[PDB]
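What follows is a set of notes on a single structure, which appears directly below.
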Amino acid sequence: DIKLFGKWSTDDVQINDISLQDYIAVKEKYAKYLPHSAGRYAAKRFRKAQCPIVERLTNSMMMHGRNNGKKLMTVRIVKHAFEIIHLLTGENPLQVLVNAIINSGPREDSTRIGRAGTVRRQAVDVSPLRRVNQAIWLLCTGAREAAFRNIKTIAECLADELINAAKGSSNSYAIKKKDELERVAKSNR
Amino acid sequence: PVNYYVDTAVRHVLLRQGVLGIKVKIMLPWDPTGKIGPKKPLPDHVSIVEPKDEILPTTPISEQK
Amino acid sequence: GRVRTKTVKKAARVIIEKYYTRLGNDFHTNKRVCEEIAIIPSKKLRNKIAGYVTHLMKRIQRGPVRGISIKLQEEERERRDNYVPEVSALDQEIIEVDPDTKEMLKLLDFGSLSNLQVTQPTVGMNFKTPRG
Amino acid sequence: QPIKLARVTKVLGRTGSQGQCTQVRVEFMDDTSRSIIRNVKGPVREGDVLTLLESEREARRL
Amino acid sequence: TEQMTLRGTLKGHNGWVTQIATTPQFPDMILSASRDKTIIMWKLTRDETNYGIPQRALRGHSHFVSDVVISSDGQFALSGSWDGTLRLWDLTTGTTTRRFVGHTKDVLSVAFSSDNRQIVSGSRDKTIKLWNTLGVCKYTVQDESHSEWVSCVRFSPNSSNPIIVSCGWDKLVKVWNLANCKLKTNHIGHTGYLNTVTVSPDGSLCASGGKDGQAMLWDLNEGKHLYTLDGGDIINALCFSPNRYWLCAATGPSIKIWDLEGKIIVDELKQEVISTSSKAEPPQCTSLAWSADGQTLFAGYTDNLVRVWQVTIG
Amino acid sequence: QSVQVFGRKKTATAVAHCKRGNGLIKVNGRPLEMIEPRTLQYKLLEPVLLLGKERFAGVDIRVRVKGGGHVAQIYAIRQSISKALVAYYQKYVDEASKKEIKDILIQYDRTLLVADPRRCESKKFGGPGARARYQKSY
RNA sequence: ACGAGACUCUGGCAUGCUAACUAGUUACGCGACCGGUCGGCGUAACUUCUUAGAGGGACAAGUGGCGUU
């Protein structure tokens, strides 16, 4: 009975990725009314995995200078586009967001050469936490530059971005970037 | 402690070829009440009281007064 | 970094060596003891000294410490070191002896010893580590 | 080749030009008896699961 | 014949249980003092889930609470604390009725006279003070007192010859006459500092213990040493059984009961499940209090639990 | 029967006077569902939503709040209300009810009962703020 | 031995102490509106809120691992 905003439950959300189950916090101790909790999750390493995923998205929305610190605006932008994901798909918006997080996180990518090197790149595996972080960052960036210089409002660009990422469609900026990174890692194997 | 354990003075001396600068710093001794120096000890100085020599009672003696 | 400075450590060592009887495993009693028996002009320094005294009390609880030297503790330590087995390890019914030391004992005039058992000597003269 | 998971059993060290990769030991979730060393890029801790798309290379020791 | 077994454990303290107080007026009421700056008034349900639950929490001390004692009627409580002050609490409302100021150091012990007309406070100030119930200090034994901390002060339950017995960290047991508050008797013989003294319910014996581990019994009327029982650790507390001729000592992490007749160990109360976590020291018994009827003994420990033992015969 | 237990966040501080009553909750004379941002209304309703109207039914709570910022006055009001109910239950009901309400509140959010110690850091010369520095050129 | 640390100032905690018409809060009276809202008026309680003094409080102290243990 701790539905988000006041409408979205969490009891039905299934992560079903095993790898990211411990790093997406949505279900029972992480069911909160609002994606705004002050919180001190940056004080110690790995704690941000205890932060609810909706609050992580909300924090990632405050970007590009003019929107720094405006968290009430971002919680409004999440409340909308949850109201819109529900209308477009008919599913729980939390489930759509979780599926988007699963689909948009890279599994491999390239670093500078192995132990050492200054010429090419070497493929490596991605931590689950870095997977979730990169997924949130890519989803937010795709929404941000879909809404820029366009009559389409934010909370519409973000809703469609999350829906496409949940579907796995290539109309999503996050899915395109994930595929690009994974392919480059493949080439540098 | 530099603000109450060392007393500093700077002075000029007008000589034929120019000015000589003199600086004098004195580190005062610890003075308990008597003004030769500061009353407070240095903050890093720990003094441990020497334990008095006691004799462990071999047998229970009761003293009535 | 919680590394204690030499001020704290030497103060704690002296306090322990002088007042070992009054101290224990309790930080909050140890700090009162320190503030009663010593003159520490700061509360934080007193707390650091008491904490290290507690740590060292725990350390001496399970043996000795290279810094401390308690006069009364050494008596009990040598009392533990005074262990004596029932039968001396040097009292053996039969002791093996090589032919060479048997000949040496015979030359000593002690060839009449009975406990000696003349064991067989080694065969191969291979007692050196190979070079390379 | 299929995609398969592996649980981290111990963090070996830090590698890379700028120390950006954690070289780690992983045991496979299904087999549970075969283990390898791989470099993982990001913050890693005990017991988390890495999905390997390729699953038979070995990271170079140290 | 008569053995004691563990019946229950009382939870609710966040710090070491430093004193347990019972009264012969409310058999379902217990006061426990603790290092969490709080005194818990329990309610003895004696049900299956728990022996007792916290009913009220007396707060107002700014440091550890070292001793708590209940009046003759279960309506008032007296507490001493490391904040240097003493507090007289009304047990119905749970608020401090009176505050006793005057000690410059930690207050280690406190006692209420039988008539509940006098109060004795012994402090780390090496000082024993007398108070009325109105919070006024009458006498202060600054001289001819302990040269070290005063660890425990106790009244004598004898209507005749009013004596107060005190112990200090100077390894001395001092007996003072309540009439004039001068040193009547001085007792030597302890090797280490003393923690507690217990006065017999009839006022005939006084037991003392501490670091040395030896529980020494002294005659109170005649003033001489009687018998030194051997404890295997530091004696944190002592108490006589109200009815049986027993003495119980909180010896380290255990408690031992001796029959004062046979002068032999009657029981060894030790409760600790030993496992791979044995690398840490077991919790130490700190306080001991017998029930009004005498069939129950409450023990405080470092793990902030109060364990109740019952004489299960058997 | 009253407690007056208060709570803080940053510079904002709110004092909640909780007395024996019939379930009134006001903040600065206004009812609870009228505080300003109204995006964090659920942040104000968290105590009563977690504990239920039955537990507040025997008390009237009046909160006076002053200090810095809308989002700090919120979190100060909710801390004050939670701590006021806890203290009233402790002083006037029993320890068991206090234990259960404290357990619920602490399990949901520690900041509902224990104040956040974070405060603004000072500015040092050579930069626009606490740790930022002015641009360096060569 | 100097430097580092210690130190001083400062930030957080105290329903414990000291005490306030140049700070208040409760309570009670008198008023204004529809029990409620009164930076409306006035005077008892008192110190939670405000001030600022003294003291307390944290020490890697407790537990589990890693370490020459």
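We number chain B the way Swiss-Prot does; in order, the residues shown are 163-227.
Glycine is no exception: its Cβ is also placed from the backbone N, Cα and C atoms.
According to Swiss-Prot, the features are:
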type: MUTAGEN; residues: B:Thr195 to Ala; note: No effect on phosphorylation by PRKCD
type: MUTAGEN; residues: B:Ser209 to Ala; note: Reduced phosphorylation by IKKB
type: MUTAGEN; residues: B:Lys214 to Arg; note: No effect on sumoylation. Abolishes sumoylation; when associated with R-18 and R-230. Abolished ubiquitination by RNF10 in response to ribosome stalling and deubiquitination by USP10
type: MUTAGEN; residues: B:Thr221 to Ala; note: No effect on phosphorylation by MAPK. Significantly reduces phosphorylation by CDK1 and nuclear accumulation. Greatly reduced phosphorylation by PRKCD. Abolishes phosphorylation by PRKCD; when associated with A-6
type: MUTAGEN; residues: B:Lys227 to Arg; note: Does not affect ubiquitination in response to ribosome stalling
Could you tell me which three-state DSSP class B:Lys214 (mutagenesis position) falls into? coil
Under a three-state reduction of DSSP output, how is B:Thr221 (mutagenesis position) classified: helix, strand, or coil? coil
Between the mutagenesis positions B:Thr195, B:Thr221, B:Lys227, which lies closest to B:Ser209 (mutagenesis position), Cα to Cα? B:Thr195
Count of other CB atoms lying within 10 Å of the CB belonging to B:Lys227 (mutagenesis position): 10
Of B:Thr195, B:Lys214, B:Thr221, B:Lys227, chain C-adjacent mutagenesis positions (C-beta under 8 angstroms): none
At the level of the C-alpha atoms, what whole-angstrom distance separates B:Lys227 (mutagenesis position) and B:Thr221 (mutagenesis position)? 19
Protein Cβ atoms within 10 Å of B:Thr221 (mutagenesis position), excluding its own: 7
Please report the Cα separation of B:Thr195 (mutagenesis position) and B:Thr221 (mutagenesis position) in Å, rounded to an integer. 46
Pop the Cα-Cα gap between B:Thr221 (mutagenesis position) and B:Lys214 (mutagenesis position) into the table, whole Å please. 21
Run a quick check on B:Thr195, B:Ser209, B:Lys214, B:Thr221, B:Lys227: which of these mutagenesis positions have any Cβ-Cβ distance to chain E under 8 Å? B:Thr221, B:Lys227
Mutagenesis positions considered: B:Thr195, B:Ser209; fewest surrounding Cβ atoms within 10 Å belongs to B:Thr195
In three-state DSSP terms, B:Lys227 (mutagenesis position) is classed as coil
Taking the Cβ of B:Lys214 (mutagenesis position) as the centre, count every other Cβ atom within 10 Å, in any protein chain shown. 6
Kindly assign B:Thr195 (mutagenesis position) to one of the three DSSP-derived states: helix, strand or coil. coil
